[PDB]
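*Asks:* One structure coming up, written as C-alpha coordinates, with questions to follow.
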Amino acid sequence: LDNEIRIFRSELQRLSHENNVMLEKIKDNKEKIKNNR
Amino acid sequence: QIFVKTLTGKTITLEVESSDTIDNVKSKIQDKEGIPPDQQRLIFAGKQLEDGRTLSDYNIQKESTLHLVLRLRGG
Amino acid sequence: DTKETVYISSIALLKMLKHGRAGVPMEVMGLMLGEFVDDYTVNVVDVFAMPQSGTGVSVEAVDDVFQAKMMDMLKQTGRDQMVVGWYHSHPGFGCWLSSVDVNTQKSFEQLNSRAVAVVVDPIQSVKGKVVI
(Lines of atoms letter the chains of each structure in order from A and count residues from 1; the text may use other names and numbers.)
(Lines give C-alpha, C1' and ligand atoms only; values in the text may rest on other atoms or scores of the structure.)
Protein backbone atom coordinates (compact mmCIF):
# COMPACT_ATOMS: atom_id res chain seq x y z
CA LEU A 1 0.00 0.00 0.00
CA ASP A 2 2.83 2.37 -0.87
CA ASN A 3 0.88 4.05 -3.68
CA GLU A 4 -1.89 4.86 -1.17
CA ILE A 5 0.01 7.66 0.53
CA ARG A 6 1.57 8.82 -2.75
CA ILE A 7 -2.06 9.34 -3.86
CA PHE A 8 -4.24 9.89 -0.80
CA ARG A 9 -1.90 12.68 0.30
CA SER A 10 -2.67 14.50 -2.95
CA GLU A 11 -6.35 14.91 -2.09
CA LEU A 12 -5.33 16.17 1.35
CA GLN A 13 -3.23 18.82 -0.34
CA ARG A 14 -6.32 19.74 -2.36
CA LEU A 15 -8.95 20.07 0.35
CA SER A 16 -6.67 22.34 2.34
CA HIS A 17 -6.82 24.61 -0.70
CA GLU A 18 -10.57 24.08 -0.75
CA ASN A 19 -10.86 24.93 2.94
CA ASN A 20 -8.80 28.11 3.14
CA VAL A 21 -10.65 29.44 0.10
CA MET A 22 -14.14 28.95 1.52
CA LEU A 23 -12.71 30.09 4.85
CA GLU A 24 -12.20 33.58 3.40
CA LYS A 25 -15.33 34.36 1.41
CA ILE A 26 -17.21 33.93 4.67
CA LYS A 27 -14.69 36.15 6.43
CA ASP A 28 -15.41 38.67 3.70
CA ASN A 29 -19.13 38.71 4.41
CA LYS A 30 -18.39 38.41 8.12
CA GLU A 31 -16.90 41.90 8.02
CA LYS A 32 -19.49 43.42 5.68
CA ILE A 33 -22.27 42.91 8.19
CA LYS A 34 -20.25 44.74 10.80
CA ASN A 35 -19.68 47.62 8.42
CA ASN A 36 -23.43 47.79 7.89
CA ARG A 37 -24.00 47.18 11.64
CA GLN B 1 16.00 53.18 0.90
CA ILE B 2 12.54 52.32 -0.46
CA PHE B 3 9.98 53.30 -3.09
CA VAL B 4 6.45 54.52 -2.35
CA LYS B 5 3.71 55.08 -4.93
CA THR B 6 0.28 56.71 -4.65
CA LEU B 7 -3.26 56.45 -5.93
CA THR B 8 -2.47 59.41 -8.17
CA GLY B 9 0.40 57.38 -9.61
CA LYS B 10 3.01 59.73 -8.16
CA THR B 11 6.12 58.22 -6.57
CA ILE B 12 8.02 59.11 -3.42
CA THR B 13 11.17 57.35 -2.22
CA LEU B 14 12.44 57.24 1.34
CA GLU B 15 15.81 56.58 2.98
CA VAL B 16 15.25 53.81 5.54
CA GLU B 17 16.44 50.34 6.61
CA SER B 18 15.02 47.16 8.12
CA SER B 19 14.89 48.89 11.53
CA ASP B 20 11.75 50.99 11.07
CA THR B 21 8.90 51.63 13.51
CA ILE B 22 5.51 52.22 11.89
CA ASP B 23 4.87 55.00 14.39
CA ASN B 24 8.17 56.41 13.12
CA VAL B 25 7.45 55.47 9.48
CA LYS B 26 4.02 57.12 9.51
CA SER B 27 5.79 60.31 10.53
CA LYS B 28 7.90 60.19 7.36
CA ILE B 29 5.12 60.93 4.89
CA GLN B 30 4.19 63.62 7.39
CA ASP B 31 7.77 64.82 7.04
CA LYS B 32 7.24 65.25 3.29
CA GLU B 33 3.57 65.15 2.22
CA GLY B 34 2.17 66.56 5.45
CA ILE B 35 -0.32 63.80 6.29
CA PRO B 36 -1.42 62.83 9.79
CA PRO B 37 -1.14 59.01 9.74
CA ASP B 38 -4.74 58.71 10.90
CA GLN B 39 -5.49 59.41 7.23
CA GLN B 40 -2.98 56.78 6.08
CA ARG B 41 -3.17 53.25 4.71
CA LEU B 42 -0.01 51.53 3.49
CA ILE B 43 -0.17 48.35 1.42
CA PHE B 44 2.21 45.54 0.56
CA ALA B 45 0.66 43.21 -2.02
CA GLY B 46 -2.82 43.08 -0.52
CA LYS B 47 -1.44 42.87 3.03
CA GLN B 48 -2.22 46.10 4.83
CA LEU B 49 0.75 47.02 6.99
CA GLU B 50 -0.45 46.49 10.53
CA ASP B 51 1.43 48.85 12.82
CA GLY B 52 2.33 46.00 15.19
CA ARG B 53 4.12 43.51 12.98
CA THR B 54 6.97 45.91 12.17
CA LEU B 55 8.62 45.46 8.79
CA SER B 56 11.19 42.92 10.01
CA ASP B 57 8.47 40.29 9.44
CA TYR B 58 7.44 41.74 6.05
CA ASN B 59 10.51 41.18 3.83
CA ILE B 60 10.89 44.86 3.01
CA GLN B 61 13.99 44.50 0.85
CA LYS B 62 15.88 47.33 -0.83
CA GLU B 63 14.05 49.14 -3.64
CA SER B 64 10.77 47.44 -2.67
CA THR B 65 7.45 48.88 -3.84
CA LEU B 66 4.60 50.09 -1.63
CA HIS B 67 1.27 51.84 -2.17
CA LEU B 68 -0.03 54.72 -0.06
CA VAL B 69 -3.75 55.34 0.41
CA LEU B 70 -5.71 58.19 1.95
CA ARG B 71 -8.77 57.70 4.11
CA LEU B 72 -12.16 58.82 2.84
CA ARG B 73 -14.97 60.29 4.91
CA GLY B 74 -17.86 62.57 4.02
CA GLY B 75 -21.09 63.98 5.35
CA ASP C 1 -6.12 80.58 -11.65
CA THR C 2 -9.49 80.87 -13.37
CA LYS C 3 -11.36 79.96 -16.55
CA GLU C 4 -10.89 76.30 -15.68
CA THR C 5 -13.26 74.24 -17.73
CA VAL C 6 -13.90 70.77 -16.39
CA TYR C 7 -14.84 68.55 -19.30
CA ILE C 8 -16.54 65.28 -18.44
CA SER C 9 -17.02 62.15 -20.50
CA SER C 10 -20.61 61.05 -20.76
CA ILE C 11 -19.58 57.52 -19.88
CA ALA C 12 -18.35 58.95 -16.59
CA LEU C 13 -21.38 60.95 -15.57
CA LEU C 14 -24.22 58.47 -15.78
CA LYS C 15 -22.20 56.03 -13.71
CA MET C 16 -21.91 58.81 -11.14
CA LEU C 17 -25.68 59.08 -10.95
CA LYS C 18 -26.69 55.46 -11.02
CA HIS C 19 -24.53 54.30 -8.14
CA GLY C 20 -25.08 57.82 -6.90
CA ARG C 21 -28.81 57.20 -6.74
CA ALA C 22 -29.26 53.48 -6.13
CA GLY C 23 -27.96 53.92 -2.61
CA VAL C 24 -30.58 56.56 -1.83
CA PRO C 25 -31.54 57.61 0.95
CA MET C 26 -28.14 56.79 2.34
CA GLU C 27 -25.34 58.68 0.63
CA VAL C 28 -22.52 57.22 -1.37
CA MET C 29 -18.94 57.86 -2.46
CA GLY C 30 -16.55 56.85 -5.22
CA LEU C 31 -13.52 58.00 -7.21
CA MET C 32 -12.63 59.78 -10.43
CA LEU C 33 -10.01 59.00 -13.03
CA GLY C 34 -8.54 61.46 -15.48
CA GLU C 35 -5.53 63.66 -16.04
CA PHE C 36 -4.46 67.18 -15.23
CA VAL C 37 -3.41 69.51 -18.00
CA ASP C 38 -1.37 72.71 -17.81
CA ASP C 39 -4.02 74.76 -15.99
CA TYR C 40 -7.41 74.77 -17.69
CA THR C 41 -8.98 71.51 -18.90
CA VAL C 42 -8.87 69.21 -15.90
CA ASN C 43 -10.75 66.55 -17.78
CA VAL C 44 -12.33 63.37 -16.46
CA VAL C 45 -12.48 59.90 -17.96
CA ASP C 46 -14.11 57.28 -15.81
CA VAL C 47 -15.15 56.58 -12.25
CA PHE C 48 -15.73 53.71 -9.86
CA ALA C 49 -16.77 52.95 -6.31
CA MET C 50 -15.00 52.19 -3.07
CA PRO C 51 -16.91 49.98 -0.61
CA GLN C 52 -18.46 51.88 2.17
CA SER C 53 -20.90 52.20 5.07
CA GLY C 54 -23.50 54.70 3.91
CA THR C 55 -25.90 56.73 6.01
CA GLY C 56 -28.26 59.52 5.12
CA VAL C 57 -25.68 62.01 6.35
CA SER C 58 -22.34 60.25 6.58
CA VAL C 59 -20.12 57.61 5.07
CA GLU C 60 -16.53 56.40 4.87
CA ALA C 61 -14.55 54.00 2.77
CA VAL C 62 -14.34 50.70 4.62
CA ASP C 63 -11.73 48.91 2.54
CA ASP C 64 -8.46 50.56 1.57
CA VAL C 65 -7.49 48.18 -1.25
CA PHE C 66 -10.39 47.68 -3.67
CA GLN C 67 -9.37 50.96 -5.27
CA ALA C 68 -5.76 49.74 -5.42
CA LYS C 69 -6.45 46.15 -6.43
CA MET C 70 -8.52 47.35 -9.37
CA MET C 71 -6.34 49.95 -11.07
CA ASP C 72 -3.68 47.25 -11.17
CA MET C 73 -6.46 45.04 -12.56
CA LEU C 74 -7.40 47.73 -15.10
CA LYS C 75 -4.06 48.41 -16.81
CA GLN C 76 -4.19 44.91 -18.27
CA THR C 77 -6.76 46.61 -20.49
CA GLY C 78 -5.48 50.12 -19.86
CA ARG C 79 -8.95 51.42 -20.73
CA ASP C 80 -8.37 54.43 -18.44
CA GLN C 81 -5.53 56.39 -16.77
CA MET C 82 -4.47 57.44 -13.27
CA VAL C 83 -6.51 59.11 -10.51
CA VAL C 84 -7.44 62.77 -10.40
CA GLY C 85 -10.20 63.23 -7.82
CA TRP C 86 -13.07 61.88 -5.77
CA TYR C 87 -16.79 62.58 -5.50
CA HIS C 88 -19.58 62.13 -3.02
CA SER C 89 -23.28 62.77 -2.69
CA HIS C 90 -25.74 64.80 -0.69
CA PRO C 91 -29.00 63.08 -1.50
CA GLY C 92 -31.58 65.81 -0.95
CA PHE C 93 -29.58 68.46 0.79
CA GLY C 94 -27.97 70.97 -1.49
CA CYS C 95 -24.60 71.02 -3.22
CA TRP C 96 -21.84 72.00 -0.83
CA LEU C 97 -19.04 70.67 1.39
CA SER C 98 -18.60 70.04 5.09
CA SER C 99 -15.87 70.06 7.70
CA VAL C 100 -15.30 66.36 7.09
CA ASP C 101 -15.03 66.86 3.35
CA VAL C 102 -12.25 69.41 3.68
CA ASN C 103 -10.22 67.29 6.10
CA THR C 104 -10.04 64.58 3.46
CA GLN C 105 -9.84 67.05 0.60
CA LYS C 106 -7.02 68.81 2.41
CA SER C 107 -5.01 65.62 2.04
CA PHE C 108 -5.47 65.34 -1.72
CA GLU C 109 -4.42 68.89 -2.48
CA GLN C 110 -1.18 68.72 -0.52
CA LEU C 111 -0.74 65.31 -2.08
CA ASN C 112 -1.43 66.80 -5.50
CA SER C 113 -2.20 70.43 -5.89
CA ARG C 114 -5.08 70.45 -8.34
CA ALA C 115 -7.22 67.49 -7.24
CA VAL C 116 -10.93 68.07 -7.17
CA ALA C 117 -14.07 67.23 -5.26
CA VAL C 118 -17.45 66.70 -6.84
CA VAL C 119 -20.91 67.04 -5.37
CA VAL C 120 -24.24 65.79 -6.65
CA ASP C 121 -27.84 65.87 -5.42
CA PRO C 122 -29.89 63.31 -7.33
CA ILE C 123 -33.27 63.80 -5.64
CA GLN C 124 -33.86 67.32 -6.87
CA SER C 125 -31.90 66.45 -10.03
CA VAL C 126 -34.83 66.28 -12.44
CA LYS C 127 -34.64 65.51 -16.20
CA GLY C 128 -33.84 69.21 -16.62
CA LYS C 129 -31.99 71.26 -14.04
CA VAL C 130 -29.13 69.12 -12.88
CA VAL C 131 -27.28 70.71 -9.99
CA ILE C 132 -23.92 68.98 -10.06
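In chain B, numbers come from Swiss-Prot; the residues present are 2-76, in order.
Per deposition record, electron microscopy, 4.2 Å.
In case you wondered, yes, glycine gets a Cβ from its N, Cα and C as well.
As listed in Swiss-Prot for this protein:
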- B:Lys29 to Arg: Deficiency in ubiquitin-protein conjugate formation (MUTAGEN)
- B:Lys48 to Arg: Deficiency in ubiquitin-protein conjugate formation (MUTAGEN)
- B:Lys63 to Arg: Deficiency in ubiquitin-protein conjugate formation. Loss of DNA repair function (MUTAGEN)
*Asks:* To the nearest whole angstrom, what is the C-alpha distance linking B:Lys63 (mutagenesis position) and B:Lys48 (mutagenesis position)?
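*Replies:* Given the Cα positions, B:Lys63 (mutagenesis position) is 18 Å from B:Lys48 (mutagenesis position).
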*Asks:* Cβ within less than 8 Å of a chain A Cβ is the test here; which of the mutagenesis positions B:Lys29, B:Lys48, B:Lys63 meet it?
*Replies:* none
*Asks:* Could you measure between B:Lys29 (mutagenesis position) and B:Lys48 (mutagenesis position) for me? Cα positions, answer in whole angstrom.
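*Replies:* Cα to Cα, B:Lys29 (mutagenesis position) and B:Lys48 (mutagenesis position) are separated by 20 Å.
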*Asks:* Let me know the most crowded of the mutagenesis positions, choosing from B:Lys29, B:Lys48, B:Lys63 and counting other Cβ atoms within 10 Å.
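*Replies:* Neighbour-count leader: B:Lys29.
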